Amino acid sequence: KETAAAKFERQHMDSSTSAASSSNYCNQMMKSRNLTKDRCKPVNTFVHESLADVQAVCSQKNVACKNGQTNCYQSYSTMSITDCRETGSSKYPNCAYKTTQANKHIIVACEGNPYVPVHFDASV
Ligand SMILES: O=c1ccn(Cc2cn([C@@H]3O[C@@H](CO)[C@H](O)[C@H]3O)nn2)c(=O)[nH]1
């Protein structure tokens, strides 16, 4: 079965590209990472840094999670990311997304042993 750590990697890691996300990027990535299988996942962020750099965030700046839990961490450095946001005319199964590249500090929730990212909370 898929671990929470693996699920974070599938939903949120894309080290392979630096940013260059075409306007098509989210349409393709949301589908291929299986985030459009059951419904159109409304919002999702992919991070284009190494897995080591993203895992490292779990030992960086401790901040409150949006849900009030205390296990979130904000990257000290900005990171290359792409936000995917479902369009207003998007209708499942043909899920459609606006693709927006940015360089921002990521906030992730970490859990487990080893202590690794399991949710993407926000970018700031
Ligand atoms: O700027 C953002 C803000 C929220 N999110 C949501 C998210 C959370 N997660 C975490 O892992 C998923 C495991 O099912 C959950 O939806 C959430 O805990 N995945 N996507 C962004 O991707 N970018």
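So for chain A, numbering is Swiss-Prot's, and the shown residues are 27-150, in order.
Placed from the backbone N, Cα and C atoms, the Cβ positions cover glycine too.
Per Swiss-Prot, the features are:
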type	residues	note
ACT_SITE	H38	active site, proton acceptor
ACT_SITE	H145	active site, proton donor
BINDING	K33, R36, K67, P68, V69, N70, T71, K92, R111	substrate binding site
MUTAGEN	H38 to A	Loss of activity
MUTAGEN	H145 to A	Loss of activity
Those binding-site residues in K67, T71, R111 whose CB falls under 6 A of ligand 1, listed in sequence order: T71
DSSP state at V69 (substrate binding site), helix/strand/coil: strand
Under 8 Å by Cβ from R111 (substrate binding site), counting only residues of that chain that are 6 or more apart: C52, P68, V69, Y123, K124, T126
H145 (mutagenesis position) versus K67 (substrate binding site) - Cα distance in angstrom: 14
Which of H38, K67, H145, the listed recorded positions, has fewest other Cβ atoms within 10 Å: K67
